[PDB]
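Notes to accompany the following structure.
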Amino acid sequence: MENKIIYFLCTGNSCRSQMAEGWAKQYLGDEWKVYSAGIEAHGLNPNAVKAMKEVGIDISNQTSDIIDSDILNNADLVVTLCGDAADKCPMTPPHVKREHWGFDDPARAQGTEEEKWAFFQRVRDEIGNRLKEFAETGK
């Protein structure tokens, strides 16, 4: 069914929004519809898939898109997963609200492969924590 809409938004859909969507489906429920947008997209990032799938959250079925004001303006909520992304809110009437975080893009983490992967693990854990707080606190 449908009852609310939550629309993730980041500087690239491909990474942060895709993972936030997978955690939100666990922490929320059918009382909401959960999708992702971004300033841009490139694809369902293999990191976003494997990071969620290692938690048992098979986001392989998801897809990326760039922002569409036609869903944004109807959402109960828009979640601007990084502050530089929050500029890209073309219309959020009183039917909508916004939330804000500061997540750097995990696919660009670097130092060594294990440091890049560790950064993937940190970002999923914090995004999952974010949805846990949002769900529990009703922020």
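Determined via solution NMR.
Even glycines carry a Cβ here, placed using N, Cα and C.
According to Swiss-Prot, the protein carries these features:
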ACT_SITE  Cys10  active site, nucleophile
ACT_SITE  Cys82  active site, nucleophile
ACT_SITE  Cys89  active site, nucleophile
MUTAGEN   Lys33 to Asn  Binds potassium in the micromolar range
Between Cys10, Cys82, which of the active-site residues has the fewest other CB atoms within 10 angstroms in the structure shown?
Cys82
Looking at the recorded positions listed here (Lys33, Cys82, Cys89), whose Cα lies nearest to that of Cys10 (active site, nucleophile)?
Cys82
What is the number of other Cβ atoms found within 10 Å of the Cβ of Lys33 (mutagenesis position)?
17
Which residues of the same chain, at least 6 positions away in sequence, have a Cβ lying under 8 Å from the Cβ of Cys89 (active site, nucleophile)?
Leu9, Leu72, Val78, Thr80, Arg98
DSSP on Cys82 (active site, nucleophile), three-state: which is it?
coil
Expressed to the nearest Å, what is the distance separating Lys33 (mutagenesis position) and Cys82 (active site, nucleophile) at their Cα atoms?
21
